[PDB]
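Novice: Please read through the structure below; I'll follow up with questions.
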Amino acid sequence: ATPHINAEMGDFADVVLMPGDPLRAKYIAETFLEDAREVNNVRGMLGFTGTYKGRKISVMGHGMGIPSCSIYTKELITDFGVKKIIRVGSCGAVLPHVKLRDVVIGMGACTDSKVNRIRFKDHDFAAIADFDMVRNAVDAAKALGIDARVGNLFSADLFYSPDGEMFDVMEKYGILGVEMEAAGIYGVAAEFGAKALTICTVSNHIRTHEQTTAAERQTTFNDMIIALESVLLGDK
Amino acid sequence: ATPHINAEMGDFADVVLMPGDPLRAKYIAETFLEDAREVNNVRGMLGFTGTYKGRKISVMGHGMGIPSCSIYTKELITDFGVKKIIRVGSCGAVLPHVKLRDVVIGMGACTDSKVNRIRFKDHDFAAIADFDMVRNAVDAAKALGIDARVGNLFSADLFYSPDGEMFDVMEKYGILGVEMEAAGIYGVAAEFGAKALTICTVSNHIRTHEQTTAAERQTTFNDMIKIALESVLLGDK
Amino acid sequence: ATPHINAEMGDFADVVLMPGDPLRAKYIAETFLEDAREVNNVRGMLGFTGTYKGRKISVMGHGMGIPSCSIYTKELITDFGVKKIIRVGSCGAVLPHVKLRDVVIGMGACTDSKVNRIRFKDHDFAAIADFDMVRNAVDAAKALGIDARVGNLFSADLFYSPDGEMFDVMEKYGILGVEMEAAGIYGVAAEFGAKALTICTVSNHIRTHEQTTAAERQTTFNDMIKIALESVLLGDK
Amino acid sequence: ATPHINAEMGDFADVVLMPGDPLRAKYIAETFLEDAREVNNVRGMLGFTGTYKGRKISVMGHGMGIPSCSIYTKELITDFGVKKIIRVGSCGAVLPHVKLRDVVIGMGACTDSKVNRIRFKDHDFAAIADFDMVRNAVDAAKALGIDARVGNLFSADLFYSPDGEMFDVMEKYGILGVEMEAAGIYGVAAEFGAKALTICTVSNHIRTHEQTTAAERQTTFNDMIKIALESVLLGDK
Amino acid sequence: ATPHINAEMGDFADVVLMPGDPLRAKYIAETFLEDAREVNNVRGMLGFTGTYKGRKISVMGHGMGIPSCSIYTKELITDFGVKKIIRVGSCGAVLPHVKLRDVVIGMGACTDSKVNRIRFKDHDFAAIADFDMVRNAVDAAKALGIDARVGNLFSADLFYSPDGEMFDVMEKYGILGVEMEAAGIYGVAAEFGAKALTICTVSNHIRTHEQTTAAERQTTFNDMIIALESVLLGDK
Amino acid sequence: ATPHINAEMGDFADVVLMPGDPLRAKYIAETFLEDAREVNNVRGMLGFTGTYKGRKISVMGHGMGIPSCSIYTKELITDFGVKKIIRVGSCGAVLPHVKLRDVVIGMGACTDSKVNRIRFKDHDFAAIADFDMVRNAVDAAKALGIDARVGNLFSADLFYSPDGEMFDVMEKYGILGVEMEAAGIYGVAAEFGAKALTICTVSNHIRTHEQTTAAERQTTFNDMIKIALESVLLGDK
Ligand SMILES: c1cn2c(n1)ncc1nc[nH]c12
Ligand SMILES: c1cn2c(n1)ncc1nc[nH]c12
Ligand SMILES: c1cn2c(n1)ncc1nc[nH]c12
Ligand SMILES: c1cn2c(n1)ncc1nc[nH]c12
Ligand SMILES: c1cn2c(n1)ncc1nc[nH]c12
Ligand SMILES: c1cn2c(n1)ncc1nc[nH]c12
């Protein structure tokens, strides 16, 4: 057991899918995993282990923000044998050609957090996904007939930014989606020698809004959960 | 409703005690409040409203880290008429003369986050509590016979910090507790125009490596809660 | 003797009021102390020791700016047994509801100096006063019938700042007064192990451009001095 | 023409290979392209346009260092309709398991340069390659019987860095190769909306050394150019 | 009158010599200026105007540190018509070949202050003297048979540094003297369009100490006060 | 030999002239030196050693940008006993009174590069020339009937900067010329204990433009080389 996870080695699979919302982890285990057992409830951060097409898989919330997800991904890597983290989340778009319900894969993650500068002697650490995990996700999306955009996310510390001028900057430099975790998870994965990937669905357009239905949005969220099939591709 | 709270104006008291652990908010409402009703469960961040000695009072988790609690404290302040936030958390100690379950009152909060530099044009913003709230908490602690140190906390972004040497610097400058929120809450309170205070219980020593359990963290920090609730009463006078 | 003070251990009281203007220290000693003797004139930085209602008390200028007052507060703390520094200065106001001769108590001090980043590994050090000293000053002000706001000061390196827009940011974040020392004094107190507090009199408004004379700045700020001296008396209890 | 390229729109293919050493451009054009024509000579930075298996390709050196290649890549993109840039060159390795003449593909590039912080309001821009170009290079290498590593480069401003400890940090965080351009090319690509990739062969080990021979550095260069060119044809799909 | 100088246009010469110590300004007026009148005493920061070989010259303290001297040099430039500031001060040496009582001329001034980054959009502003003033000082020292070193000073914010490792850095990069004002004065002079020069005598060796006599040290201080003759050379 | 210079100790004079454009080195050697011999050719960066009025001089180009010239100047100083480096090149002007083909001598060099902050523990290093070399150049120019301005250069990392407002700041603080190397050469000179100077002719005005012709840029280049070479003889005293 670690200070934020009341579990033991073996309780997690060597791959963990992580949404921000602990209730969304419950949704995923119940919708997609067979024989799911709950393996953590400390601080309400529900985590589960079951099987997908016979493959052992865990899913667990990571909370909002780089500091929260850094705790959980660290402890999973160093104390529960986890090799792969797949964040499965929502993001806001700044580019006009990125539409509601697009699937975005973060090959890199920009940030206004200081955590990677602290790690990297105040220089620029390029916070990146594991390439093979990216490729597995692109291929799994193709097999399902979904086109995924691959590029940069931006991991914000302030959901409610006082700036607002920073969204123009993100647009100018081609940021595909704004969320709050990827850069921290990629930093954790480099620091402790594991592999990580962030996939997001566009849940709003920070400029404008666009228009869809609940059924359509929930369909795309389930499409993202690509993540499970990418694991199977990785297993080779 | 706000993007992270499914409630309406009036569901929250004008004062909200906030631990990081939503299960601890649930424990506070069951143990200390009367007629406690649940007013939020979005993302599992349980929030409750009830009364303490007749005073309407809410309690709601804020999650771990400056970005998490920044979301919740903002929405409480801008859409639910919340005037005072009292964070009631845990912290790790670096000073030798600070032992487990000691109560610390962060008049100020150091940080290695960039959020206040982003608000303050890259200068030093002294993240501070409301003075009257600090004094209320000190007086309530004296009336309860509970010791409490008043000083600087350090709000860390990395619970698992790769810079162990920074603990020596925290120690040198008298930091009473390492937690993960205060400096961001004080920044929100200033940005959005309310008042805040962080009280913490020392739950582990970073040097001695003695620590309290996860079950103890959510259900044994009762002195802190009493200080927090009684300090509201003094503030209402 | 230290490199900037020609005196010996015992010449200073354990509490030193310090304005920036050495002529103001001279005025304080003549007007408020009894049996005042001069204990330093190096570089014209006049310092005096006497008694206030029987309590040994010193007063000495610290010069303008964080680097100037850092020298003097350091030497007082490390070679003259000084335990408490009470800065008694002037400040410029940015908030509309803050008028000339208002008294401000800096529980914290923002700054655009780099000195605390250099002490604190480039992180945010919340430069704060001693809590008991702040409360002493608040209580002494109430007993004297003098209003006083408690909050953040901003310690500027550039009196003539080329960034006028930073005043808007100070205003947004509730900065009660722009002066040039508090954040450095609070940093010295923490580094070298003593306690400090800055009290300031609003001597000009940065927006309205109303200002007090240079002669008024050195001889009309009497309410502040009374608060400072009486707060020491409360602290001795 | 532009300040550093004396040519007209249309003289360059939409894909440009860029070695560092400008003398290698003429080599590539004569060894791997058909029907090559000279399209630039300003300050000895020779450029050529030709075909590889019918596909229009240009090649031109970029100089050493982020400021140099930032100039040439910008002008190609904004004034010559270039859509893809492939930098081909050498790097030094810090990882014990990365060996001399290994092929490294920079999906990302760390840097100690300030150029991206100037672009990105002093936040962290992740300087990344175009994903399809990365994958094209991996597959083209595979088809040539070459396993290629994919991960982070580090683009150093100072070949002779005074901070020997940074190489240990690079190794801790998995940096595959040290060179001097990738992060700057990636930033320009993002700034003006084109696509870029850096491929490097390991020419030396910062740990120990025992560098490579002459015919080995000839075989290995040819493999890298072959990989880059076949990757373009894969990108055409 | 300005907020820190109780004087009027005309009261100062268009060149001001400035030591840190207001008592040292009094010493200089009394030792070197004819018909000296005191023209400022606000905050005890004594300033004087007299003549040197018939040339009108002022001298005035500037206090310790960049923030203090920035106030006084600013107000002198924008409100009293001053064109040239010559700081005349003491510095500590870090180089082993820089000896006690060497005369050091700051063609540039390094600093750990943030004031020039604030002025210069967070980039590196090279805080420099006016070249002609440097050359006049070198020539005046030569005519007096004194060899002056010209190079970098370092302007510290903390006389009592918590670092201490920074002195090795200054030594490595050839810093001739450590004081507390030059970089701020050069920043003021660029910002408001005036000219400035810092001359220092080495009053200690931050490593080791060396050994001289009071009479010898006071002789070298008077040699520095070079400054007066450099003005006359500047007048052409 | 060094990684970028295939030569031996003694092949270079103790004084090296460095243009940016490497093709200018052969020009200088053939036009102003006697008995010139080729001493380097690695990646087309030709170097030559000869005499000017009996004085041994070398010339070799430095590439564009701080990282490029930092490599070559370092290796010359640490491995070829070089004592003085004179960079000769062009710059852009922001000041209305600085005119095309004016000669500018960089007593100091501002920069938006991070290299000196990496050297100087993130403080402000003033990147400065050697004073005697400055004065030698002024006097040599005077003797040729050329008035030369002396002050600050700005060494830009990005020729194509995304912050158009920085040119206004440069103009406010008196920058005489914008180029891309001076501050980096000055930092290397200080790091390894040698002497350096950058001389520039104004080739364009950032304000407006209306650049210079061909025979004008020929006359002006020759004047700059003449100034640099006569300045060396003045330095020999
Ligand atoms: C603006 C929007 N936004 C954000 N800032 N951060 C995270 C996020 N997730 C969905 N939408 C988001
Ligand atoms: C070491 C300990 N520690 C920490 N670092 N950060 C936050 C925190 N909360 C309780 N204990 C904590
Ligand atoms: C504007 C005003 N102002 C200032 N900036 N800094 C320090 C200070 N002391 C009194 N008044 C002050
Ligand atoms: C150490 C090594 N090294 C470097 N630093 N930078 C660029 C580069 N290219 C090959 N080898 C290199
Ligand atoms: C160490 C020494 N030192 C200093 N730091 N700063 C200014 C100064 N003037 C003389 N000696 C000095
Ligand atoms: C604008 C202009 N400019 C520049 N930025 N950098 C270097 C340079 N050399 C000549 N002209 C230049």
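Following Swiss-Prot, chain A shows residues 2-226, 228-238, kept in their order.
Here the Cβ of each residue, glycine as well, is placed from N, Cα and C on the backbone.
So Swiss-Prot lists these for the protein:
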- A:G21, A:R25, A:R44, A:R88, A:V89, A:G90, A:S91: phosphate binding site (BINDING)
- A:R25 to A: Severe loss of catalytic activity. 20-fold decrease in affinity for phosphate (MUTAGEN)
- A:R218 to A: Severe loss of catalytic activity (MUTAGEN)
Novice: Can you tell me how spread out the phosphate site is, meaning the largest CA to CA distance among A:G21, A:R25, A:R44, A:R88, A:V89, A:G90, A:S91, in Å?
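Specialist: That value is 22 Å for the farthest Cα pair.
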Novice: Cα-Cα separation of A:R88 (phosphate binding site) and A:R25 (mutagenesis position), in Å?
Specialist: 12
Novice: Measuring Cα to Cα, how far is A:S91 (phosphate binding site) from A:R218 (mutagenesis position) in Å?
Specialist: 11
Novice: Give me the Cα-Cα distance between A:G21 (phosphate binding site) and A:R218 (mutagenesis position), rounded to a whole Å.
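Specialist: Taking the Cα atoms only, A:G21 (phosphate binding site) lies 17 Å from A:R218 (mutagenesis position).
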Novice: Given the binding-site residues A:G21, A:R44, A:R88, which pass a C-beta cutoff of under 8 Å against chain B? Sequence order please.
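Specialist: The binding-site residues close to chain B are A:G21, A:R44.
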Novice: Just how many other Cβ atoms lie inside 10 Å of the Cβ on A:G21 (phosphate binding site)?
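Specialist: Its Cβ shell of radius 10 Å holds 23 other Cβ atoms.
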Novice: What's the CA-CA gap between A:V89 (phosphate binding site) and A:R25 (mutagenesis position) in angstrom, rounded?
Specialist: 10
Novice: In terms of DSSP three-state secondary structure, what is the assignment for A:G90 (phosphate binding site)?
Specialist: strand
Novice: Ligand 1 is in the model; which of the recorded positions A:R88, A:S91, A:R218 have a C-beta less than 6 angstroms from one of its atoms?
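Specialist: Correct list: A:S91.
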Novice: Which secondary structure state does DSSP assign to A:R25 (mutagenesis position), in the simple three-class scheme?
Specialist: helix
Novice: Between the recorded positions A:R44, A:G90, A:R218, which lies closest to A:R25 (mutagenesis position), Cα to Cα?
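Specialist: Ranked by Cα distance from A:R25 (mutagenesis position), first place goes to A:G90.
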Novice: In whole Å, note down how far the CA of A:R218 (mutagenesis position) lies from the CA of A:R44 (phosphate binding site).
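Specialist: So the alpha carbons of A:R44 (phosphate binding site) and A:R218 (mutagenesis position) sit roughly 28 Å from each other.
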Novice: Return the residues near A:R218 (mutagenesis position), defined as same-chain residues 6+ apart in sequence whose C-beta is under 8 angstroms from its C-beta, sorted by sequence, else 'none'.
Specialist: A:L101, A:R102, A:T202, A:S204
Novice: Listed binding-site residues are A:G21, A:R44, A:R88, A:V89; which sit with C-beta under 6 angstroms of ligand 6?
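Specialist: The binding-site residues passing the 6 Å Cβ test: none.
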Novice: Measuring CB to CB from A:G90 (phosphate binding site), give everything in the same chain under 8 Å that is also at least six residues away in sequence.
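Specialist: Set apart from A:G90 (phosphate binding site) by at least 6 residues yet with Cβ under 8 Å, we have A:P20, A:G21, A:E180, A:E182, A:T199, A:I200, A:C201, A:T202.
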